[PDB]
Amino acid sequence: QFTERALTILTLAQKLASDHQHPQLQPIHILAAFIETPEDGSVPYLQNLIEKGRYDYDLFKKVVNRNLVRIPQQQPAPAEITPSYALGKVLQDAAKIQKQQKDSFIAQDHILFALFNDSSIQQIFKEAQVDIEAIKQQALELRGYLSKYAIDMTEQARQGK
Amino acid sequence: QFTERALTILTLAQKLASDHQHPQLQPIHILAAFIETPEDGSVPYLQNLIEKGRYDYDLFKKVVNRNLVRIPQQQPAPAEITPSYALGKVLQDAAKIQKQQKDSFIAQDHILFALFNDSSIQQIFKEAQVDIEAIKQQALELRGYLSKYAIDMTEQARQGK
Amino acid sequence: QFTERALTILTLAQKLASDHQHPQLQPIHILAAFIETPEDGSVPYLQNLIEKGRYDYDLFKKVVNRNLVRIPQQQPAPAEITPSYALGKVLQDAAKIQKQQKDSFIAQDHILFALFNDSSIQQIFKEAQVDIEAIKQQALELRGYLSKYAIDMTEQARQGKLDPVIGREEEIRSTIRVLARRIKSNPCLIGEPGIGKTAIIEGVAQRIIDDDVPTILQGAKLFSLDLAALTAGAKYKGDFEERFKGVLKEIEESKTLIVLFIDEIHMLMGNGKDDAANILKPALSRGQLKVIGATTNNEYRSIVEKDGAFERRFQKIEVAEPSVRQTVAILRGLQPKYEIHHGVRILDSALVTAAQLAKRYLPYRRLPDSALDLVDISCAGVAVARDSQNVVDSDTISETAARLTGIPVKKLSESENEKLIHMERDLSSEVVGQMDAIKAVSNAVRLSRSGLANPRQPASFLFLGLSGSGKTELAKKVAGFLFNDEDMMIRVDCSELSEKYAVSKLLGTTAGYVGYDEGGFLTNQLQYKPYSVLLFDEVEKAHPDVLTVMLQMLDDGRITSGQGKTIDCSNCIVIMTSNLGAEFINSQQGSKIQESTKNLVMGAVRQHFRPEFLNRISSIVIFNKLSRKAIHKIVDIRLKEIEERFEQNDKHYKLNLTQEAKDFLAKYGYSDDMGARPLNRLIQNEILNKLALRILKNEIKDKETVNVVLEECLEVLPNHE
Ligand SMILES: Nc1ncnc2c1ncn2[C@@H]1O[C@H](COP(=O)(O)OP(=O)(O)OP(O)(O)=S)[C@@H](O)[C@H]1O
């Protein structure tokens, strides 16, 4: 199954479908799940594959928002019907990745990868997260962050203070 | 009657009617009052119910600014003039909300709901405030920390007691 | 590149082709390797990726046997011509699989996979899909297991991560004797932290690495168990058993002599027991499940008290610290590691002295580590300083230790000068006469500095004489010169006594009773400050129970505490005082200390002060009477210091005291029966009182004079403006 890091993202994605009162969860809600809040350790958004891949993650968030506002309905009672076949495929793909990696659980790293395989921006010069090969180049730096638990005294010193 | 926050906003709204030399205070000025300035601490604008809901705070602002331009600018004698019947209604509705919410002073938040209900930015490039579900959820999620753990002695002092 | 298992399967493919007289090697021959043996344990044949996956192993068995029969019999010379591109590709794909799987060696499963991925039944007689996912599932559930539970010390040792240890051969053999038991498979190392318990476990690993192990254990491997998988790896209530029980069962059989070990076995008692991993283990103790633990003696005590069960399985193995010489032997074994670690040379004498240094100055640390710290610290010291060298024995070590442990005593001076050559002068400059007290101070320190003073005893002197003669002042001035800081002195009012004093003195409160602040004044301060000057304010009036206790510091410097530990003083100078001699000082028979008279005093002191104390004390010191000649120096000394201590020089004096003022003091504040103390009364009663008034009246703007009246008076700068 999924571990807590992946479940957080997945939970957020479903929550976002309900935050937008939409009947189904779409790839866009997951991309929105990737970019929730400005918490650095979030590989899906800030200390990410995107910056390392030389992309602007806030610009990407603008892309995501531009797509979120295009959701055809926000009707209350119709909301929360399904996770969608579209994401059935993605989550199934995540399982395929687990097999490829011999991994007993799906991490945010895997769920990112799986969506990325099925993600898109309908843009030629996509401002999207860097394509899959780079995703692997940087995702593979993970497993095989401290700022969540500590203050970087050295950095504060670099900044005076 | 009004909270310090509501008073700040209404002071600003009335101020804006005189700053832009408008014939009357309108819902637009209150929206503009909420957009005091893009301060990081700007609860009704940068951290608001729309940005965390459906639409970009920067674009919302630009619409409001266009509306401030569209409302005619006049000489100091015709400038400002009145709070307007429009807001007599919005603010009284905000008062109704206070009763619904069991709160003795008018919250700027209640003004946001009453205000938003009257307004409607129906651009194809909609900036119309995300409707009530997103607005209310985000409103309910405002702060919700220190007061669960403390007595605000300084407000108490303002309220006597 | 390959595991032994992978090499076996490939090798069998090749040799089976030779045995079956077959030309070029085909996928068929690797499949032949897969079905080479009836053993079910052979994953390639019965407990298969096929059989437990999707298809009947017999389907595959017959594919291969049919094909082996089908391939015609060749001359033995070509029977195995080449792997060609066919097996080349399978082996290369097995390597691609390693890359995908992040596996450091080719597994027999990678060969099973790669072959299966390429292969297809060549004939209509049998059909089966290459069910890649089924074969991966079954491969993943087998063999790979300890990387999820415990750290493989033995292989890491094969990889050079082991630190070889020496001098513990019996202790290592003891673990072997216990591990060699048939029923009671569980040893535990018990001792002081820093004693070498982990080191012994690694010693066992060394024994394993060199294959110096009895058959029962000959194939053994060591794995570090606990805290991670046993605690961090837990979210659910059954997680104390999930993974844990799993690994216990995974290691019971076949996979060589797996021995797990616990470095921090203290946890395994359970917080209130409740089988927090702790009971399941011993519950299964009737067989296999060989584990060696490690705990300190007090942790042992605690896990015993908090459990009562693991102890029936675990053998208590006592670990003693090595002697200094033995410690040096390990230091020598470790020396090149340190030279390499830091890039510095180390002298054998560095090691020798480090060990004896530690025994002398590091009572709270065990020799193995203490000596090593002196070495590794010194080396690190140099490594940092290396921007400039090598480690030089006592030179580097004495300095290094003093910097961290305190005790500058061992550094030796850049010039001994004021540092105990001219010290008698310097002491006589601060205080007047009483040269023997001065000599005692210097000698105390000189013997300490030279490493000559009997190491078991702090310098200790009792100072007899009339109060006001400078007995406290001396002690304070000693601290002055000792630390270049007169406030570093420790001073206790030893006269504040009755029997109800435990904790106020070094004895401390006793654990088990209210209050856990113990001997703060002495015990805590002594623990913190390795040396000082300890002044006892009139031992003459101290209760004898305390004096008897103080004796223990006085000599045989060991010090106990109610905490259950000791302090053990060494380098603190102790100073005891008494005025008994005042009964003889007041004879006024010369400024010098008289023979017989001084003996009557010391005799009487023994009568009124346990001689047992005085039979250990370095010496009794007697003060000179402060004759006017002494006063003629003292007054200047005191007026100077007194002035210097007056805040800031916004005023102060020009001090035209001359002999006239000096004599007035020598004729008016000079009480023969109260030392120089009454001169200070005179000075404040006259000089400061008038001064304060002139200051108060704002009659002084800056500086001031002393003008003899015939008494003394001061001048007016502004006229009461
Ligand atoms: N007999 C020995 N052979 C080799 N190294 C040793 C030996 N004794 C001590 N050491 C050193 O001591 C250090 C580790 O000391 P250990 O005695 O295992 O620590 P420990 O005392 O096991 O830790 P505790 O008390 O169980 S937390 C290593 O850095 C070794 O170099």
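All residue numbers given for chain C refer to Swiss-Prot; the residues shown span 6-149, 166-409, 538-859, 874-884 in order.
Just so you know, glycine gets a Cβ as well, placed from its N, Cα and C.
Quick look at what Swiss-Prot annotates:
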BINDING   C:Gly212, C:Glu213, C:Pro214, C:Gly215, C:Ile216, C:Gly217, C:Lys218, C:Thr219  ATP 1 binding site
BINDING   C:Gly614, C:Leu615, C:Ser616, C:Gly617, C:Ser618, C:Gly619, C:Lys620, C:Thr621  ATP 2 binding site
MUTAGEN   C:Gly217 to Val  Completely abolishes ATP hydrolysis
MUTAGEN   C:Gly217 to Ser  Largely reduces ATP hydrolysis. Alters bud morphology and causes septin mislocalization; when associated with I-499
MUTAGEN   C:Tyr257 to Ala  Reduces thermotolerance 10-fold
MUTAGEN   C:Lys620 to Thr  Impairs oligomerization at low protein concentrations. Reduces ATP hydrolysis rate. Unable to confer thermotolerance. Completely abolishes ATPase activity; when associated with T-218
MUTAGEN   C:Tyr662 to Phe or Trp  No effect
MUTAGEN   C:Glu687 to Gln  In HSP104(TRAP); completely abolishes ATP hydrolysis, but does not affect nucleotide binding, thus keeping HSP104 in an ATP-bound state; when associated with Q-285
MUTAGEN   C:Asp704 to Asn  Impairs prion propagation, but does not affect thermotolerance
MUTAGEN   C:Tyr819 to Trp  Site-specific fluorescent probe in an otherwise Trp-less HSP104. Fluorescence of this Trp changes in response to ATP and ADP binding at NBD2. Has no effect on ATP hydrolysis or protein stability
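Neighbour counts of Cβ atoms within 10 Å were taken for the binding-site residues C:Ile216, C:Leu615; the minimum is at C:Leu615.
Put simply, C:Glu687 (mutagenesis position) is 10 Å from C:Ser616 (ATP 2 binding site) when counted between their Cα atoms. Neighbours of the ATP 1 site: apart from C:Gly212, C:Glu213, C:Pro214, C:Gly215, C:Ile216, C:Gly217, C:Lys218, C:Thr219, residues of the same chain with C-beta atoms within 8 angstroms of the site's C-beta centroid are C:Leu210, C:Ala220, C:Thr317, C:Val340, C:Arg387, C:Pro389.
Least packed by the Cβ count within 10 Å, out of the mutagenesis positions C:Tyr257, C:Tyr819, is C:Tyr257. Spacing of C:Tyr257 (mutagenesis position) relative to C:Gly212 (ATP 1 binding site) is 35 Å (Cα to Cα, whole number). Among the recorded positions C:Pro214, C:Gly215, C:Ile216, C:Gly217, C:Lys218, C:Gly619, the residues whose Cβ lies under 6 Å from any atom of ligand 1 are, in sequence order, C:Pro214, C:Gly215, C:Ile216, C:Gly217, C:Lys218. Local packing around the binding-site residues C:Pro214, C:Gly617 was summarised as the count of other Cβ atoms within 10 Å of each Cβ; on this measure the leading residue is C:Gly617. C:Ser618 (ATP 2 binding site) and C:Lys218 (ATP 1 binding site) are 57 Å apart (CA-CA, integer value). Geometry remark: C:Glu213 (ATP 1 binding site) versus C:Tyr662 (mutagenesis position), CA distance 26 Å.
Reported as a whole number, the C-alpha separation between C:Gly614 (ATP 2 binding site) and C:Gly212 (ATP 1 binding site) equals 51 Å. Among the recorded positions C:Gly212, C:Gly215, C:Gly217, C:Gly614, C:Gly619, the residue whose Cβ has the fewest other Cβ atoms within 10 Å is C:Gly215. Cα distances from C:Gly617 (ATP 2 binding site) to the recorded positions C:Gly215, C:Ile216, C:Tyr662, C:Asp704, C:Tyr819 are smallest for C:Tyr819. Cβ neighbour count within 10 Å across all protein chains ranks C:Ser618 highest among the binding-site residues C:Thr219, C:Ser616, C:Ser618, C:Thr621. The closest partner of C:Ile216 (ATP 1 binding site) among the recorded positions, by CA position, is C:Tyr662; the full candidate set was C:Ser618, C:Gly619, C:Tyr662, C:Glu687, C:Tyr819. It is C:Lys620 that, of the recorded positions C:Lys218, C:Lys620, has its Cβ surrounded by the most other Cβ atoms within 10 Å. A gap of 26 Å separates the Cα atoms of C:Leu615 (ATP 2 binding site) and C:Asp704 (mutagenesis position). Neighbours of C:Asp704 (mutagenesis position), defined as other CB atoms within 10 A of its CB across all chains, total 17. Closest in space to C:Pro214 (ATP 1 binding site), of the recorded positions given as C:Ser618, C:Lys620, C:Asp704, is C:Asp704, taking the CA atom of each residue. If you compare Cα positions, C:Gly217 (mutagenesis position) sits closest to C:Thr621 out of the binding-site residues C:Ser618, C:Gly619, C:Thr621.
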